[PDB]
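The structure appears right after this line, and notes come after that.
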4 protein chains.
Amino acid sequence: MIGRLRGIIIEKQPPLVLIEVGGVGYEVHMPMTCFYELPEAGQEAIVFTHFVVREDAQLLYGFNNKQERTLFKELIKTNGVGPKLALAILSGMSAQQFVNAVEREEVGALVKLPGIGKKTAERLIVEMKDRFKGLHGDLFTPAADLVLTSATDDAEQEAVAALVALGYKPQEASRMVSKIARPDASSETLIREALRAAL
Amino acid sequence: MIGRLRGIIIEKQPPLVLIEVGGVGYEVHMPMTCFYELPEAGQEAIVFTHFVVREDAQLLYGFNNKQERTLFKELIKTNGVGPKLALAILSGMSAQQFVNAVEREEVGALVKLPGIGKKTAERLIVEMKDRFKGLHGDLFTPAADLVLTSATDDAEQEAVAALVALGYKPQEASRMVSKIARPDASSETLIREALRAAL
Amino acid sequence: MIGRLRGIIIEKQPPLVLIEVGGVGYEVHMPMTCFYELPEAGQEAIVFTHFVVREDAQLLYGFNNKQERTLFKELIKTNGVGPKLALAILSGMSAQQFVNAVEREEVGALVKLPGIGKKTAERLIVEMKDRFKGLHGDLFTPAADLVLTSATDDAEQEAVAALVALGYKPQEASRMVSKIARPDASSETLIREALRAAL
Amino acid sequence: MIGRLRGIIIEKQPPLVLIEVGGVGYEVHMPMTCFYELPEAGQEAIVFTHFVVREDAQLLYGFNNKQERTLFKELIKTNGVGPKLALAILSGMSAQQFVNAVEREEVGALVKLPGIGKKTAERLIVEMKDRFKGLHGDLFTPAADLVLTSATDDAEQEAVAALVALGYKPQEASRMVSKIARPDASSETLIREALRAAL
DNA sequence: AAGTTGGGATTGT
DNA sequence: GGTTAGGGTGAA
DNA sequence: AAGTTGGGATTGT
DNA sequence: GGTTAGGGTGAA
DNA sequence: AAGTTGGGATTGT
DNA sequence: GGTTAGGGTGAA
DNA sequence: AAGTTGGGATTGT
DNA sequence: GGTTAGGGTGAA
């Protein structure tokens, strides 16, 4: 529900920051590699956040980049992996270092991670690979999370994304968009013709 | 609890917008037909919202118009239908297009919707019809949600609404208000004489 | 957790108001007798609130006066009575009218209330009486909620209140404070000597 | 999630304060010894908070000092002890008085506490001792909560803290940091070499 | 060294 | 809360 | 009119 | 979700 | 005085 | 919600 | 083509 | 979590 926080860094107790937005100071759990980039205390920060709601607790996970947030969101989906593991994962190695490891099948590095033996280690590199690359090694090539989250147009990605939010199966979503063939239209325009055609 | 959000559109990833209110950026899930009307990023937006609270998650559903929110709230009440379906429903066709379909029994269109076969399709048009019309085809004739939500006075509608919030049965609420016969009094005044008479 | 809301009245749909605080518009459920006192839309309002948190939902109940909030909080404690009943209760009759009815055992009036037959009706007047009066008929004589919530000093009341928040039994709390005999000290000072003596 | 509140003290009803931050007034439950230090009403206050989320309720616990918050957080961990007991505990005696009692095994004082007989009394002094002292009697010697929460460097403490947040066992965390031997580096730098070495 | 018996633990239900 | 992994210890 | 058999419903668990 | 009241309807 | 039988209650599940 | 403490009352 | 056997899935509990 | 729909695939 909370997607981003923008306020003054009041305090730093890794892995958590205390950012004041208005008069309310929120606690944000951030991966060490991200934390290293937080501006000095007293400075204003902007951090994308993944909000977690439990029956007994509700925490905030933050990242400096949307891509970073996305990778983390995909990581948590992975079986056996939750907020804590992903956090540890992104403290030992950076979003890049991870991409790299999964596309270079550097299991070793992943295993030595606290709480992550061969089993999940492999799971990661497996469930994660496919998604990557479109990235072509760089985690910041354009529309990186569309890539992760959904190489064809940026707007087509976005549209396939949305169609899948609406219930269409991914095959369906893709085929549905391309049938339209218009990489140079607004992602909303595609989402719109596509729909109009589906029904 | 949250009934409206007013802030700067920070980002757009259909179907969700990221609106910053103060320093907090809220994620809002909006039907594609609504989304199409959102001002450019950077602009200020005002979106009525339906807040959903689960044990494991709490999301925000937004609409450009109160009527739009109301229709959605009625849709979710419908059996087999929840936030996601209604969202899809209002992405394939607009509040109007829906009204139209239910009052013209255009099942076809509804069936082709992702996740909505004949069964719920019919349920919709059935449970929804009665409520409509007072609307007389237009979704924006005056006090449209009173119509949906509760053709006699605007204040009588509102009052019957409230009386039903308090526990009176709808028959009761209606008869109770009209007994007062004063379409030209404040909805609060009716709610007030009515009560005074009931007790 | 939320104890008060202060913002601009954006809209009125009895029994709920939509007050904007900053950029966030909160929905507040208020008893009709209270609602009648809300300033015009567009004006700024201040409303004490009772926050309700469920597994499937979290609403806000508001009152113009702390006393009004207190009475409602005591009402909800009453067995068989919850937010909705109390709301109805305070829509049919005012905090005064209620006090009056309980201290004049006007069951009749209470029974005719929607959802409140003889059974709870009596329960009310029973569980509520004792608490009242110190009030001496007026709901706004000084420190009315201390009265309800905890005729001796205002500070002694407050202190007995706190001691009971800490685990002391009410008998204990009272006797403990008076032993101190100092109606003219700060409620905090009493809470402080009292404690110091208990341990 | 909420780690601090900064606003205007709107009202005082010990043990709870009503602080307005922006337009929202939050209720904060504070131990009497802390409460005694709150500035006059109308003044601005800053209070560290421990946010509690239940299925049926979500309250805010506040303290004037981070150390005070930390002690309370450790207290709640203690078996048989929860927010209420700790609150009572810190109403009868101050963070100091407590430290003192645990390091001087003043069971007596603890027993007389409402709800705290010999059983938990001992538990406290037992589970709490070890943690203390590094404190050397004073609760405000530098990095007191690192002490409580994690006498070697401030940055090493912090780093061991973080490593333990990530899943490393405390033995592991400690040994891991010292192996680095660099009390004069940033806690982040340690967390960083340490990790780099672990993997 | 390689498999096993267990306590601990977020994860998933 | 039960269950699956984690990764520790003991066995062969 | 007085008690009873039931569907509906917030309340309480 | 089960359970207690509410207050409707039918019985006597 | 010392142990026991119970109602009450946050705590822990 | 069940369970463990709390601390009250009654027993010996 | 029409009914059936199943995996998937929000919905409802 | 169990359950009802959804809508896929296979059968006749």
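Note that chain D is numbered according to Swiss-Prot, with residues 1-150, 155-203 shown in order.
Cβ coordinates are placed from backbone N, Cα and C, and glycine is handled just like the others.
Here is what Swiss-Prot records for this protein:
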type	residues	note
MUTAGEN	D:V28 to G	Defective replication fork reversal (RFR), UV light resistant, resistant to mitomycin C (MMC)
MUTAGEN	D:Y36 to A	Partially complements deletion, tetramerizes, binds RuvB, branch migration by RuvA-RuvB is normal
MUTAGEN	D:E55 to D	Does not bind dsDNA, slightly increases HJ resolution with RuvAB, 20% decreased chi resolution with RuvABC, no effect in vivo
MUTAGEN	D:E55 to Q	Reduced binding of HJ DNA, binds dsDNA, increases HJ resolution with RuvAB, 40% decreased chi resolution with RuvABC, 100-fold decrease in UV resistance
MUTAGEN	D:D56 to K	Binds dsDNA, increases HJ resolution with RuvAB, no chi resolution with RuvABC
MUTAGEN	D:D56 to N	Reduced binding of HJ DNA, binds dsDNA, increases HJ resolution with RuvAB
BINDING	D:78-85, D:114-117, D:119-120, D:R123	DNA binding site
MUTAGEN	D:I89 to N	Defective RFR, UV light resistant, sensitive to MMC
MUTAGEN	D:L110 to A	Does not complement deletion, tetramerizes, binds RuvB, does not bind DNA, no migration by RuvA-RuvB
MUTAGEN	D:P114 to S	Defective RFR, UV light resistant, resistant to MMC, may interact poorly with RuvB
MUTAGEN	D:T120 to N	Suppresses the RuvB 'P220S' mutation, restores wild-type phenotype
MUTAGEN	D:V164 to I	Defective RFR, UV light resistant, resistant to MMC, may interact poorly with RuvB
MUTAGEN	D:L167 to A	Does not complement deletion, tetramerizes, does not bind RuvB, dominant negative to wild-type (wt)
MUTAGEN	D:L170 to A	Does not complement deletion, tetramerizes, does not bind RuvB, dominant negative to wt. Alters conformation of isolated domain III
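Taking the features listed in Swiss-Prot, we show where each one sits on the structure.
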residue	record	Cβ within 10 Å
D:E55	mutagenesis position	13
D:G82	DNA binding site	14
D:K84	DNA binding site	16
D:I89	mutagenesis position	28
D:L110	mutagenesis position	24
D:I116	DNA binding site	21
D:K119	DNA binding site	11
D:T120	mutagenesis position	20
D:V164	mutagenesis position	27
D:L170	mutagenesis position	25
Go through the recorded positions D:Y36, D:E55, D:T78, D:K84, D:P114 for me and flag any whose C-beta is under 8 angstroms from a C-beta on chain C. D:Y36, D:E55, D:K84, D:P114
Three-class DSSP assignment, D:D56 (mutagenesis position), comes back as coil
Residue with minimal Cβ packing [other Cβ atoms within 10 Å] among the mutagenesis positions D:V28, D:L167: D:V28
D:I116 (DNA binding site) to D:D56 (mutagenesis position): how many Å between their Cα atoms? 25
With a gap of 4 unmodelled residues, how many angstrom separate the Cα of D:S150 from the Cα of D:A155? 11
Taking chain B as the partner, extract the recorded positions from D:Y36, D:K84, D:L167 whose Cβ is under 8 Å from a partner Cβ; order them by sequence and answer 'none' if none remain. none
What DSSP gives for D:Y36 (mutagenesis position), in three states, is coil
Between the Cα atoms of D:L170 (mutagenesis position) and D:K84 (DNA binding site), what distance do you get, rounded to the nearest Å? 30
Of D:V28, D:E55, D:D56, D:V164, D:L170, the mutagenesis positions whose C-beta sits under 8 angstroms from some chain A C-beta are D:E55, D:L170
Cα-Cα separation of D:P114 (mutagenesis position) and D:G82 (DNA binding site), in Å? 13
Could you check which of the recorded positions (D:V28, D:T78, D:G80, D:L110, D:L167) sits closest to D:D56 (mutagenesis position), going Cα to Cα? D:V28
Using C-alpha atoms only, work out the spacing between D:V28 (mutagenesis position) and D:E55 (mutagenesis position) and round it to an integer in Å. 19
Can you tell me the CA-to-CA distance separating D:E55 (mutagenesis position) and D:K84 (DNA binding site), as a whole number of Å? 17
Is it possible to get the count of other C-beta atoms within 10 angstroms of the C-beta of D:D56 (mutagenesis position)? 9
Would you mind pulling the DSSP three-state label for D:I116 (DNA binding site)? coil
Is it possible to get the count of other C-beta atoms within 10 angstroms of the C-beta of D:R123 (DNA binding site)? 16
Select the closest residue to D:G80 (DNA binding site) from the following mutagenesis positions, measuring between CA atoms: D:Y36, D:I89, D:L110, D:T120, D:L167. D:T120
